[PDB]
Amino acid sequence: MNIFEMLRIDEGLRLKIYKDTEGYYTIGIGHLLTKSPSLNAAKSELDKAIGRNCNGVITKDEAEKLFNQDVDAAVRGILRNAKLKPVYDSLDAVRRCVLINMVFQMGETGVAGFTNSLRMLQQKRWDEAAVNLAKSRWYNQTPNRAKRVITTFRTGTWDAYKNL
């Protein structure tokens, strides 16, 4: 199991513009297009992102290309961020993938806000950190995904995804 497979499980693949959980315009593997309520604003962003007139639809290959970019941007973001980098550096490989998963979903700024949790992961207090992460809007909104993520930080293995 690797980061790509893990995110492919959590986000799914969709070749036509759709609304994410929060109602935003998304495409492919969790690629947010715009927070704007306009489907047109959305289609414009898409063509800008793909380099072509897509008319709201993309190919598997294009989805995957956006996907490689997003994971890269996520990793580079953690590495450049002063609150995130140190935590990432302190973690084992599996747990490092988990932080990438969160950053991909909620953005660098969003994860950086989980001050207490970041401190606990750094100190390797797994159980305590799982309990604190669960106390968030994130968890309440996407409980099945959050639980997968949380269990992963908890045990350090891929069991939660081996099912899936």
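Quick check of the header: X-ray crystallography, 1.7 Å.
Including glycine, each Cβ sits where the backbone N, Cα and C put it.
According to Swiss-Prot:
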| type | residues | note |
| --- | --- | --- |
| ACT_SITE | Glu11 | active site, proton donor/acceptor |
| ACT_SITE | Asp20 | active site, proton donor/acceptor |
| BINDING | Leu32, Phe104, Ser117, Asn132 | substrate binding site |
| MUTAGEN | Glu11 to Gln | Complete loss of activity |
| MUTAGEN | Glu11 to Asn | Loss of 84% of enzymatic activity |
| MUTAGEN | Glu11 to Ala, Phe, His, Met or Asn | Complete loss of enzymatic activity |
| MUTAGEN | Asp20 to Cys | Nearly no effet on specific enzymatic activity |
| MUTAGEN | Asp20 to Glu or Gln | Loss of 99% of enzymatic activity |
| MUTAGEN | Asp20 to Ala, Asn, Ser or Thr | Complete loss of enzymatic activity |
| MUTAGEN | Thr26 to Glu | Complete loss of activity at neutral pH; covalently bound substrate |
| MUTAGEN | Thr26 to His | Facilitates transglycosylation more effectively than hydrolysis; covalently bound substrate |
| MUTAGEN | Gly30 to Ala | Almost complete loss of enzymatic activity |
| MUTAGEN | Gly30 to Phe | Almost complete loss of enzymatic activity. The enzyme is destabilized by 1.5 kcal/mol |
| MUTAGEN | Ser117 to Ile | 500-fold decrease in enzymatic activity |
| MUTAGEN | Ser117 to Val | 50-fold decrease in enzymatic activity |
| MUTAGEN | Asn132 to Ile | 5-fold decrease in enzymatic activity |
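Features per Swiss-Prot, on structure.
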| residue | record | Cβ neighbours (10 Å) |
| --- | --- | --- |
| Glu11 | mutagenesis position | 20 |
| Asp20 | mutagenesis position | 17 |
| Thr26 | mutagenesis position | 21 |
| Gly30 | mutagenesis position | 20 |
| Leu32 | substrate binding site | 16 |
| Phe104 | substrate binding site | 25 |
| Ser117 | mutagenesis position | 23 |
| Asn132 | mutagenesis position | 19 |
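You'll find the Cα of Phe104 (substrate binding site) roughly 9 Å from the Cα of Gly30 (mutagenesis position). Here the Cα atom of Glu11 (mutagenesis position) is found 5 Å from that of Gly30 (mutagenesis position). Maximum intra-site Cα distance, substrate binding residues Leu32, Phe104, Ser117, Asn132: 27 Å.
For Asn132 (mutagenesis position), the mutagenesis positions whose C-alpha atoms fall inside a 10 Å radius of its own C-alpha are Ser117, out of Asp20, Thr26, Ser117.
According to its DSSP assignment, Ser117 (mutagenesis position) is helical. A helical conformation is recorded for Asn132 (mutagenesis position) in the three-state DSSP classification.
Here the Cα atom of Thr26 (mutagenesis position) is found 6 Å from that of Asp20 (mutagenesis position).
Taking CA atoms as the reference points, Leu32 (substrate binding site) and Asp20 (mutagenesis position) are 8 Å apart. Between the CA atoms of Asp20 (mutagenesis position) and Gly30 (mutagenesis position) there is a gap of 8 Å, rounded to the nearest whole number. Spacing of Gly30 (mutagenesis position) relative to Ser117 (mutagenesis position) is 24 Å (Cα to Cα, whole number).
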